[PDB]
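Below: the structure, in structure tokens.
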Amino acid sequence: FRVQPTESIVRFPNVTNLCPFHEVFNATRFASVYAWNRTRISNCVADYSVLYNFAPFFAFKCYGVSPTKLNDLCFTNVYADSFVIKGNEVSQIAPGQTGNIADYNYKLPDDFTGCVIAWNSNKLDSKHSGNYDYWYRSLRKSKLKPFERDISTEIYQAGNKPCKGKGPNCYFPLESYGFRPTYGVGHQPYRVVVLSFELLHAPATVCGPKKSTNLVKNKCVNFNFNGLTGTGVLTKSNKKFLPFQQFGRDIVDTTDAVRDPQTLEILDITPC
Amino acid sequence: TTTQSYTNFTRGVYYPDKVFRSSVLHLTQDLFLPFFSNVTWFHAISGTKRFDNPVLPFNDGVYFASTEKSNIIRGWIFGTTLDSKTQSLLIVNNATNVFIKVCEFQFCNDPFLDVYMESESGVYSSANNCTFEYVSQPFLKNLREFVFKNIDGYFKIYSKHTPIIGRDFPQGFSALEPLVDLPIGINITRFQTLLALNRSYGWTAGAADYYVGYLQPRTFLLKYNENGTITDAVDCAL
Ligand SMILES: *[C@@H]1O[C@H](CO)[C@@H](O[C@@H]2O[C@H](CO)[C@@H](O)[C@H](O)[C@H]2NC(C)=O)[C@H](O)[C@H]1NC(C)=O
Ligand SMILES: *[C@@H]1O[C@H](CO)[C@@H](O)[C@H](O)[C@H]1NC(C)=O
Ligand SMILES: *[C@@H]1O[C@H](CO)[C@@H](O)[C@H](O)[C@H]1NC(C)=O
Ligand SMILES: *[C@@H]1O[C@H](CO)[C@@H](O)[C@H](O)[C@H]1NC(C)=O
Ligand SMILES: *[C@@H]1O[C@H](CO)[C@@H](O)[C@H](O)[C@H]1NC(C)=O
Ligand SMILES: *[C@@H]1O[C@H](CO)[C@@H](O)[C@H](O)[C@H]1NC(C)=O
Ligand SMILES: *[C@@H]1O[C@H](CO)[C@@H](O)[C@H](O)[C@H]1NC(C)=O
Ligand SMILES: *[C@@H]1O[C@H](CO)[C@@H](O)[C@H](O)[C@H]1NC(C)=O
Ligand SMILES: *[C@@H]1O[C@H](CO)[C@@H](O)[C@H](O)[C@H]1NC(C)=O
Ligand SMILES: *[C@@H]1O[C@H](CO)[C@@H](O)[C@H](O)[C@H]1NC(C)=O
């Protein structure tokens, strides 16, 4: 009785370049939420335990991929959107919420699958005389769409005037967050980083810290190739994949072949 | 330049996904050039050039093709205003590489490159606030076909190089392959074809032709053969 898997084989890319999460999280200064700093994490190993080493967090709230055990996944691309907002607005970063930040500074997609990490920074981002470096937008003519950065500071139209000059009825579009060390937690600054995850099987990968093992063929094997897992028998394939293809499908649109992350050999998968 | 229209191009099919299939009739809904679509033919002879380069709309996506023997077309400019006020994408080809740069450019009134070496200053006076650079191999008698799609922040370039021994487009099917996926997040509404027209060191210079079509959401059947090469397709909206 060997119809059940008799081996467990993990195959991941041989990448020793750690993802620069420390540098984005430990940046000396963060961008204003109205003009958040959007960076990209790729071609690296996605070890997420460093986040707990970085700081205690106010909220972690992964959406879509709700488990926080992210060390077993490979993403095609990872983006990191960093900004500083006040504590009372942290809840507005969830995909389905509204308010000054969700609507005018950082709208997140409704089907967002990533993680929203919040860190209390009251001792770093609050100056004795007041920290006036950070700005947020409060006035727009329409709601902000997901992941767009509205940078312009052009004075916001008011009443029925051409609106030239400020004061009588026109407003500067940004208000600023005058942070004080003596404010309560609701008004303290928080550094928020949104990690946007693209889970699209694995045409490209940013894999967590998994240790690859040797391939086993002609046996019933529990396999994990990049972000794709399953049970089956691996055999040498005679299929001609194009240089850009990583997988294959049967006539019923289920996986029947993979490209090995280390050798690029094409293997067919037969269910046990 | 001067634009004729063409109604008979049965071209522009590309692999819609990154998954191998063979001996499969696959139904998919994606942005494709419709069959028998209205495709504009640009024909310029180079005193400097037949007429100063036009700027074309991007719409949903662009099908670009040329059968050029002089190798003058070596890049494209994509963006909104195509001036210093916004960020834009510059894709250029040269004898050794393909240079893709995303920056806030101030392209000069005359977009076309001067080839005499090559001088970057003939395309733009200056650029700043650069965020992306990438280098690929040259994209190179032969008909060169490209599809430029701007979807969910990614600028996806597909291409194929098909030999031609006659004057007319070959009557047959050839699918385009993915070339490069650029994670830019760029808003593209307008683009221009960049012509690397050299000074003949009022002067006579080589001609350049190209065809431009637009993609539309359509449902297609794609016939995948034994090798996973698409050999035929049916436009279900026709
Ligand atoms: C926005 O993120 C980018 C990362 O893509 C930051 O650029 C890095 O800044 C650090 C600062 O110490 C440098 O050491 C890195 O070499 C930079 N890398 C790149 C690719 O630029 C940028 O500084 C961030 N900006 C803000 C305002 O936080
Ligand atoms: C961040 O950088 C500073 C620079 O001196 C370093 O001391 C600190 O340990 C780093 N990590 C954290 C979590 O602050
Ligand atoms: C590392 O991965 C590359 C991917 O193509 C592979 O060619 C190379 O052989 C791997 N390294 C070793 C030591 O096998
Ligand atoms: C139709 O296609 C042929 C090539 O098969 C081409 O020569 C001809 O010019 C096309 N029709 C028009 C409207 O020019
Ligand atoms: C195609 O579109 C152009 C304008 O872009 C127009 O001049 C031309 O007549 C159109 N051709 C047909 C057949 O509709
Ligand atoms: C092509 O462009 C790249 C981009 O920097 C450059 O490094 C290379 O030298 C260029 N080649 C020629 C022949 O101009
Ligand atoms: C670059 O962007 C910053 C954003 O504040 C702007 O102030 C600066 O003038 C820009 N520089 C350019 C486009 O050269
Ligand atoms: C892209 O540009 C068009 C034309 O200027 C504009 O209508 C649209 O809102 C822009 N979108 C973004 C996300 O910048
Ligand atoms: C300029 O290009 C023409 C063809 O377009 C060619 O015949 C001529 O020799 C070229 N001159 C130089 C100096 O490259
Ligand atoms: C696909 O299989 C062979 C393998 O190289 C290829 O040359 C030919 O074009 C195709 N053959 C058949 C029978 O489809």
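Here, residue 1 is simply the first one shown, and the rest follow in order.
Heads up, the Cβ atoms here are built off N, Cα and C, so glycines get one too.
Here Swiss-Prot describes A:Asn14 to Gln (Swiss-Prot position 331) as a published mutagenesis experiment; the accompanying note says: Reduced viral infectivity. The mutagenesis experiment A:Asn26 to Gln (Swiss-Prot position 343) is recorded by Swiss-Prot, whose note states: Reduced viral infectivity. Mutagenesis annotation in Swiss-Prot: A:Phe172 to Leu (Swiss-Prot position 490), described as Increased resistance to neutralizing antibodies and human covalescent sera neutralization; the structure shown retains the original residue. Annotation of the natural variant A:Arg29 to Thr (Swiss-Prot position 346) in Swiss-Prot: In strain: Omicron/BQ.1.1, Omicron/XBB.1.5, Omicron/EG.5.1; the original residue is retained in the structure shown. Here the residue is the original one, while Swiss-Prot reports the natural variant A:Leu51 to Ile (Swiss-Prot position 368) with the comment In strain: Omicron/XBB.1.5, Omicron/EG.5.1. Quoted from Swiss-Prot, the note on natural variant A:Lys127 to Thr (Swiss-Prot position 444) is: In strain: Omicron/BQ.1.1. One natural variant catalogued in Swiss-Prot, A:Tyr136 to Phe (Swiss-Prot position 453), is accompanied by this note: In strain: B.1.1.298. Among the sequence features in Swiss-Prot, the natural variant A:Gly178 to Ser (Swiss-Prot position 496) is noted as follows: In strain: Omicron/BA.1.
Secondary structure at A:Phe172 (mutagenesis position), taken from DSSP and collapsed to helix, strand or coil, is coil. Counting other Cβ atoms within 10 Å of each Cβ, the lowest count among the variant positions A:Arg29, A:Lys127 belongs to A:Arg29. In the three-state DSSP scheme, A:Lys127 (variant position) is classed as coil. The highest number of surrounding Cβ atoms within 10 Å, among the recorded positions A:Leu51, A:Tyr136, A:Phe172, is found at A:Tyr136.
When the C-alpha distances from A:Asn14 (mutagenesis position) to the variant positions A:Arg29, A:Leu51, A:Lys127 are tabulated, the minimum falls on A:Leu51. Closest by Cα distance to A:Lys127 (variant position), from the recorded positions A:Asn26, A:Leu51, A:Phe172, A:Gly178, is A:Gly178. Within the set of recorded positions A:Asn14, A:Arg29, A:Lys127, A:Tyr136, A:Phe172, no residue has a CB atom less than 6 Å from any atom of ligand 2. A:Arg29 (variant position) and A:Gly178 (variant position) are 16 Å apart (CA-CA, integer value). Within the same chain, the residues at least 6 positions away from A:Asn26 (mutagenesis position) whose Cβ sits under 8 Å from its Cβ are A:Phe54, listed in sequence order. If you compare Cα positions, A:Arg29 (variant position) sits closest to A:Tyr136 out of the recorded positions A:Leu51, A:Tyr136, A:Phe172. A:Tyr136 (variant position) is 26 Å away from A:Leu51 (variant position) when you measure Cα to Cα.
Between the C-alpha atoms of A:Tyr136 (variant position) and A:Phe172 (mutagenesis position), the distance comes to 11 Å. Listed in sequence order, the recorded positions among A:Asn14, A:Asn26, A:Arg29, A:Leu51, A:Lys127, A:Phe172 whose CB lies under 6 angstroms from an atom of ligand 7 come out as none at all.
Taking each of the recorded positions A:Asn14, A:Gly178 in turn and counting other Cβ atoms within 10 Å of its Cβ gives the largest count for A:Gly178.
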